[PDB]
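*Asks:* This structure is in structure tokens; I'll ask about it shortly.
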There are 2 protein chains.
Amino acid sequence: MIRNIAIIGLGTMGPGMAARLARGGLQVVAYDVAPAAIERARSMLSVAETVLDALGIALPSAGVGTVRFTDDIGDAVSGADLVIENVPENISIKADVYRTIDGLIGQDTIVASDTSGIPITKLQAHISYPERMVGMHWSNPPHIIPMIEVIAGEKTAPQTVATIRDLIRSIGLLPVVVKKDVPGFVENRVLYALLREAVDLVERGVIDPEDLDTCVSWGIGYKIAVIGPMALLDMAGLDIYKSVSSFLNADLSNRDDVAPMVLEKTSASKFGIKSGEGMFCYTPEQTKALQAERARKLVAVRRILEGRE
Amino acid sequence: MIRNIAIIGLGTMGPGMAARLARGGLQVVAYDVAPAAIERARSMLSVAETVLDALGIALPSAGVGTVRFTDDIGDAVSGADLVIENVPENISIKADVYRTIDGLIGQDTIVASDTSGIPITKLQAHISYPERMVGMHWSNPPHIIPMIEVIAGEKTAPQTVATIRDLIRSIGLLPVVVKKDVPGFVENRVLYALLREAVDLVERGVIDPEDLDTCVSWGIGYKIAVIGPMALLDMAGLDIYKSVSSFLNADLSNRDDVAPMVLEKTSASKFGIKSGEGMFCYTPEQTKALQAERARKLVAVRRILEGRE
Ligand SMILES: NC(=O)c1ccc[n+]([C@@H]2O[C@H](COP(=O)([O-])OP(=O)(O)OC[C@H]3O[C@@H](n4cnc5c(N)ncnc54)[C@H](O)[C@@H]3O)[C@@H](O)[C@H]2O)c1
Ligand SMILES: NC(=O)c1ccc[n+]([C@@H]2O[C@H](COP(=O)([O-])OP(=O)(O)OC[C@H]3O[C@@H](n4cnc5c(N)ncnc54)[C@H](O)[C@@H]3O)[C@@H](O)[C@H]2O)c1
């Protein structure tokens, strides 16, 4: 039974995750090794609570439903039914966390990783009772994107997957079970397939990057938000998809490595928003305005997609 | 100068295209070889006008701004400044249309094709003054998706591309210039890259098709509708995209032909909505309800994406 949740790591994905879980009635205690991170998480947490209000997400009529931050990991994981490990994408650091918490939690406590790219099969080699370790892969922002991937590693018990699937559904979120521990699970595989082709087209001068974005946002993302790919195939006709894919699949980029344009940008220290320049240029003011407007649009669009009138 | 538009072909893409162009102030006369198609287009046209109202799209204070259907192609293309060819995806049929209209229109009339998969370079080999032939690739539904691709063939004059780009902008739509006549232009290349991976994951049992759709609609389409792929790379960090793509690109599907599952479905005459069964199952009632709800959500979401409050 999962009533008490500990979150380890309070960076980008932490505060919204904590807020969203507490809003579902769960008791959440969260920990980070860096005091600066815990402080930043407080402001991130208050904004997230308001966003949950704007999404119309209610506390159920039962459960603790609170969030607390602590600088003591023993305090955080004490009595936890679920520990969500949410530390950097580095297997040595994640293994450190598992070793630390292993002696402090019950052998039937579920340990979930928010990892995007490390196989659950590798992660669970670093904790006792690997059958209760599983991938629980949220998306950014975690209090706004309602879909969570649940991924068994080779040793994960089917019961572990079902329990986390059930937890996610119980608080009104949308779990998807990923049935093989493949690189990138499902979401980021499909995303990186989209990106691989988009980057190739920009790189070889087929289309300017801002026009690529207009094209794909409106022609693809807008449509797919309302109609998923399998449903879209049914709308287009699988006969049509057969006819077109018969020659178009052969012509798509099959790049096996990093695109030259991406190597060029990163070599020049152009990393995107974080450095003020990537594919596009940003001022600090524009960045703030863009972040606010994207969060606002995401919230409004989600309510429509959920059927709200 | 483009004031008078003829549309040849009034199937799925025709009525909404005609309505949207007329709403921009243009005079539109449309033709179809099949009387049954012209009749169906009338009901499709009236619904489209209401959708344009719901989108808050106004007639400008000048221009003819009307739609008329005719069963005489000479009548339709008379005095046309732009003929949009919108007939089946079959180069012999498109060539027939170009031969028919060539003697009936000015040598400076622009002839645009709505083709998805036939190279503009091939199409323009079948009309006089190929420099005024261009791709103008709309998306379904054409009165709702605001983005249109403009594609030069090898012989297309840059002026032709600029004139159609300008026409699209002038009525409040979003043109994107595709700078090479590559298979699938940009939109359907990126879409088919997404689909190739999604189909592969369903086919090899990584995820159930309805869960694939939940995953991709919410994790990818929802996000990309608000934030285009190049902008999204900037948010994630190009350093991160470099690190991840360095191993993940190598693992993506590079399928060169039709997926076995798609061959299986089509062999069994399971084509999707049109036959009542494809990836999913549909009743006639469900189909109608789904079509209405998807159109309603598309309209509401678009207004948010455009910044409406
Ligand atoms: N888009 C995203 O950012 C995103 C989305 C889904 C999943 N993820 C995954 O979630 C995990 C965290 O991602 P993030 O973007 O939130 O990272 P982040 O770098 O923003 O935050 C990581 C946090 O972990 C803390 N930390 C480091 N070592 C620790 C330890 N031993 N104990 C406790 N805390 C420690 C850091 O101080 C930092 O606050 C990664 O595995 C990442 O792949 C990220
Ligand atoms: N999603 C889509 O359906 C979509 C989107 C963008 C572009 N397109 C492209 O637009 C074109 C039309 O697509 P559609 O889906 O509207 O096709 P459709 O089959 O729904 O309609 C084709 C119409 O052309 C008519 N026609 C056939 N021969 C003709 C002739 N000689 N003169 C005049 N009319 C004739 C038919 O009677 C029919 O009404 C195709 O090239 C297609 O690839 C389709």
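If you check the header, you will see the structure was determined by X-ray crystallography, 1.5 Å.
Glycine residues also receive a Cβ, built from the backbone N, Cα and C atoms like all the rest.
Relevant sequence annotations retrieved from Swiss-Prot are reproduced here:
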BINDING   A:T12, A:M13, A:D32, A:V87, A:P88, A:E89, A:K94  NAD(+) binding site
MUTAGEN   A:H137 to L  Loss of activity
MUTAGEN   A:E149 to Q  Shows a different pH optimum depending on the cosubstrate
*Asks:* Among the binding-site residues A:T12, A:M13, A:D32, A:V87, A:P88, which sit with their Cβ under 8 Å from a Cβ of chain B?
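*Replies:* Listed in sequence order, the binding-site residues near chain B come to none.
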*Asks:* Of A:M13, A:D32, A:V87, A:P88, A:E89, A:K94, which binding-site residues come close to ligand 1, meaning Cβ under 6 Å from one of its atoms?
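*Replies:* Near ligand 1, sequence order: A:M13, A:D32, A:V87, A:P88, A:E89.
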*Asks:* Around the C-beta of A:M13 (NAD(+) binding site), how many further C-beta atoms are within 10 angstroms, looking at every protein chain?
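*Replies:* Looking across every protein chain shown, the total is 21.
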*Asks:* Quick one: what's DSSP say for A:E149 (mutagenesis position), helix, strand or coil?
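*Replies:* Strand, per DSSP.
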*Asks:* So for A:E149 (mutagenesis position), how many other CB atoms are inside 10 Å of its CB?
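*Replies:* A:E149 (mutagenesis position): 24 neighbouring Cβ atoms within 10 Å.
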*Asks:* If one looks at the chain holding A:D32 (NAD(+) binding site), which residues at least 6 apart in sequence have a CB under 8 angstroms from its CB?
*Replies:* A:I8, A:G9, A:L10, A:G11, A:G14, A:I38, A:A41, A:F69, A:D71
*Asks:* Report, in whole Å, the straight Cα-to-Cα distance of A:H137 (mutagenesis position) from A:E149 (mutagenesis position).
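*Replies:* Answer for this pair: 5 Å between alpha carbons.
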*Asks:* For each of A:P88, A:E89, count the other CB atoms within 10 A of its CB; which of these binding-site residues has the top count?
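*Replies:* By the 10 Å Cβ neighbour count, A:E89 comes out on top.
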*Asks:* Determine, to the nearest whole angstrom, how far the Cα atom of A:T12 (NAD(+) binding site) is from the Cα atom of A:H137 (mutagenesis position).
*Replies:* 14
*Asks:* Using only the Cα atoms of A:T12, A:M13, A:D32, A:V87, A:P88, A:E89, A:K94, which the record gives as binding NAD(+), return the largest interatomic distance in Å, rounded to a whole number.
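*Replies:* In whole numbers, the farthest two Cα atoms are 16 Å apart.
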*Asks:* Can you give me the Cα-Cα distance between A:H137 (mutagenesis position) and A:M13 (NAD(+) binding site) in Å, rounded to a whole number?
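*Replies:* Cα of A:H137 (mutagenesis position) to Cα of A:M13 (NAD(+) binding site) measures 10 Å after rounding.
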*Asks:* List the same-chain residues at least 6 positions away in sequence whose Cβ sits under 8 Å from the Cβ of A:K94 (NAD(+) binding site), in sequence order, or say none.
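*Replies:* Listed in sequence order: A:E85, A:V87, A:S113, A:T115, A:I118, A:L123, A:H126.
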*Asks:* Give the three-state DSSP assignment (helix, strand or coil) for A:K94 (NAD(+) binding site).
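*Replies:* Its secondary structure by DSSP: helix.
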